[PDB]
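A short write-up of the structure that comes next.
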Amino acid sequence: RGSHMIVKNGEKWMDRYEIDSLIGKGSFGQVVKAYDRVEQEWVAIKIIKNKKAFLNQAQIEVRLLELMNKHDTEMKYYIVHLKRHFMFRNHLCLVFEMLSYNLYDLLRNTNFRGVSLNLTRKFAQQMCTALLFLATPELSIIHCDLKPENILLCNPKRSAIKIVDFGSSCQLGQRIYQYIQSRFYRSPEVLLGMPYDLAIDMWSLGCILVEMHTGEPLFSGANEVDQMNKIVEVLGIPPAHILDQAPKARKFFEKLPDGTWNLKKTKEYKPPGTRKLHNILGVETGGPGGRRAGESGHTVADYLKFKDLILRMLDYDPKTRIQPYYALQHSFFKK
Ligand SMILES: Cc1nc2ccc(-c3cc(N)nc(N)c3)nc2n1C[C@@H](C)Oc1ccccc1
Ligand SMILES: [Cl-]
């Protein structure tokens, strides 16, 4: 009865899958850990709700994951592997490889003090390769929901990660969903109602990486106006050439007589561009909250490269925003 399937720990499906537990949920449905008695391995089964909206999203998810599996390249291994799909008890079921917990849960283990710059660089290098892969012309996939919860550790002690959840993804040129991106990771072009391309995922990556190192969201907007005000505190008023073409410019900004833009009044924020990323990362002051002072792997030089790469990912202009190939060449990654 209704959308959400009946899940009893210890039960068995198709004399194959042995349901140990429920390992997650979201608007799409639920994920169960089950033992596949046939080829003797644990799997994560994403159970889709029996509503058209979610069936339709999952069907796109299946097409895009099946498209990625056609390519011979080591880079595709930064995306969760879809083993097979089938219908069961009137529900689409997507069988995935079993991974470990997400990057939010990793931050929770550190009590939101953040992981080391050295771990941040390993995640960044994997996320940038994953994005390079999604930008292969034949794929041109925009994930449109990058956040710490959709990045999973393969293994609880190792650094290897994968991206999951292509339910709200599309290909370059498509406009399907009214609202896209999780609010904290939502690019300015999407807030402004402007056309979006693969650059929106790079914006999200920049936000994710700062949060992974400091332990808190860079831009924790409670609504769209608060999101845009929080981005403006750090990066200043967006360029006139963007605001002149943006359908939703007047939701956040006013054009003055002289033709310069500034913020609408609210009905309290630090002045535009004064909440410097240099101070949020603590480049010269021992890292976030001073907690990495002395500690190896946390030099002013290491922090300067990190800061510089992040600001290239958080460029307001999606045409000049850094692209995955060029991000992988950044001195931040130099071996
Ligand atoms: C432990 C584990 N292995 C997994 C392997 C794959 C997936 C998964 C794959 C796809 N395409 N979409 C989703 N929403 C999950 N989820 C796994 N999970 C559960 C949790 C940790 O991830 C979650 C991530 C997001 C939501 C809920 C759980
Ligand atoms: Cl709003």
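Start at 1 and count along the chain as shown; that gives each residue its number.
Header lists the method as X-ray crystallography, 2.2 Å.
In case you wondered, yes, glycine gets a Cβ from its N, Cα and C as well.
The feature active site, proton acceptor is assigned by Swiss-Prot to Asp145, with a curator's inference given as support. According to Swiss-Prot, the ATP binding site annotation covers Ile23, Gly24, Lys25, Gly26, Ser27, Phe28, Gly29, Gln30, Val31, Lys46, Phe96, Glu97, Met98, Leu99. For the published mutagenesis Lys46 to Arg (Swiss-Prot position 188), Swiss-Prot gives the following note: Abolished protein kinase activity. Swiss-Prot documents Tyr179 to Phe (Swiss-Prot position 321) as a published mutagenesis change and attaches the note Mildly reduces kinase activity. Does not abolish autophosphorylation on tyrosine residues.
Here the features listed in Swiss-Prot are painted onto the structure.
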{"residue": "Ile23", "record": "ATP binding site", "Cβ neighbours (10 Å)": "15"}
{"residue": "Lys25", "record": "ATP binding site", "Cβ neighbours (10 Å)": "11"}
{"residue": "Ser27", "record": "ATP binding site", "Cβ neighbours (10 Å)": "12"}
{"residue": "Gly29", "record": "ATP binding site", "Cβ neighbours (10 Å)": "26"}
{"residue": "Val31", "record": "ATP binding site", "Cβ neighbours (10 Å)": "20"}
{"residue": "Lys46", "record": "mutagenesis position", "Cβ neighbours (10 Å)": "24"}
{"residue": "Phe96", "record": "ATP binding site", "Cβ neighbours (10 Å)": "20"}
{"residue": "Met98", "record": "ATP binding site", "Cβ neighbours (10 Å)": "18"}
{"residue": "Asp145", "record": "active site, proton acceptor", "Cβ neighbours (10 Å)": "21"}
{"residue": "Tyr179", "record": "mutagenesis position", "Cβ neighbours (10 Å)": "9"}
What remains of the recorded positions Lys46, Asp145, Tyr179 once a 10 Å Cα-Cα cut-off to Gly29 (ATP binding site) is applied is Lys46
Based on a Cβ-to-ligand 1 distance below 6 Å, what subset of the recorded positions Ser27, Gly29, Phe96, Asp145, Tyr179 would you report? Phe96
Nearest of the recorded positions to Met98 (ATP binding site) by CA-CA distance, picking from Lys46, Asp145, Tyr179? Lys46
Could you state the CA-to-CA distance between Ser27 (ATP binding site) and the residue listed as 'active site, proton acceptor' to the nearest Å? 13
Distance from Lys46 (mutagenesis position) back to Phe96 (ATP binding site), taken between C-alpha atoms, in Å: 8
